[PDB]
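Shown next, in structure tokens, is the structure this report addresses.
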Amino acid sequence: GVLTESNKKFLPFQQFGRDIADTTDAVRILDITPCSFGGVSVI
Amino acid sequence: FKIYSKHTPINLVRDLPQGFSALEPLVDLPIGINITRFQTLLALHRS
Ligand SMILES: *[C@@H]1O[C@H](CO)[C@@H](O[C@@H]2O[C@H](CO)[C@@H](O)[C@H](O)[C@H]2NC(C)=O)[C@H](O)[C@H]1NC(C)=O
């Protein structure tokens, strides 16, 4: 994924940060943003 | 052995403060001992 500067505040005892679906969102602080992906259609 | 801690200012006289206050972890000591009873320690006053 892509490491991004995070505006979220992490407590000193917190290492990882998970959003909905219990998937990794931020890691000690850098936000994880999966790089661009999608579908491809042919007309 | 896990200690979670929190501190708060209260303005009652003799009661248990109501409301909600989450306690953040303080320490996680890797000791691993058998504990079944405990006692508190308090300091007295002399003059
Ligand atoms: C911690 O120590 C206590 C002793 O006060 C243990 O309690 C006894 O355990 C034995 C088994 O080893 C039993 O036969 C006794 O009946 C228990 N007595 C009581 C009052 O509970 C306890 O098992 C120990 N715990 C660990 C994890 O070792």
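We're sticking with Swiss-Prot numbering for chain B, so the shown stretch reads 201-247, in order.
Cβ atoms are placed via backbone N, Cα and C, with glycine included.
Database features (Swiss-Prot):
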MUTAGEN   B:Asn234 to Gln  Increased resistance to neutralizing antibodies
VARIANT   B:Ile210 to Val  In strain: Omicron/BA.2.75
VARIANT   B:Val213 to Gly  In strain: Omicron/BA.2, Omicron/BA.2.12.1, Omicron/BA.2.75, Omicron/BA.4, Omicron/BA.5, Omicron/BQ.1.1
VARIANT   B:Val213 to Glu  In strain: Omicron/XBB.1.5, Omicron/EG.5.1
VARIANT   B:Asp215 to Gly  In strain: Beta/B.1.351
VARIANT   B:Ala222 to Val  In strain: 20A.EU1
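Under 6 Å, Cβ to nearest atom of ligand 1: this is the test, and of the recorded positions B:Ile210, B:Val213, B:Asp215, B:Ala222, B:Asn234 it is passed by B:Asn234.
The most densely surrounded of the variant positions B:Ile210, B:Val213, B:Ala222 is B:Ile210 (count of other Cβ atoms within 10 A of its Cβ). When the alpha carbons of B:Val213 (variant position) and B:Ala222 (variant position) are compared, the span between them is 23 angstrom.
For the pair B:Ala222 (variant position) and B:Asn234 (mutagenesis position), the Cα-Cα distance reads 28 Å.
Comparing B:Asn234 (mutagenesis position) with B:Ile210 (variant position), their Cα atoms are 35 Å apart once rounded. A simple way to gauge crowding: the CB of B:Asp215 (variant position) has 7 other CB atoms within 10 angstroms, across all the protein chains here.
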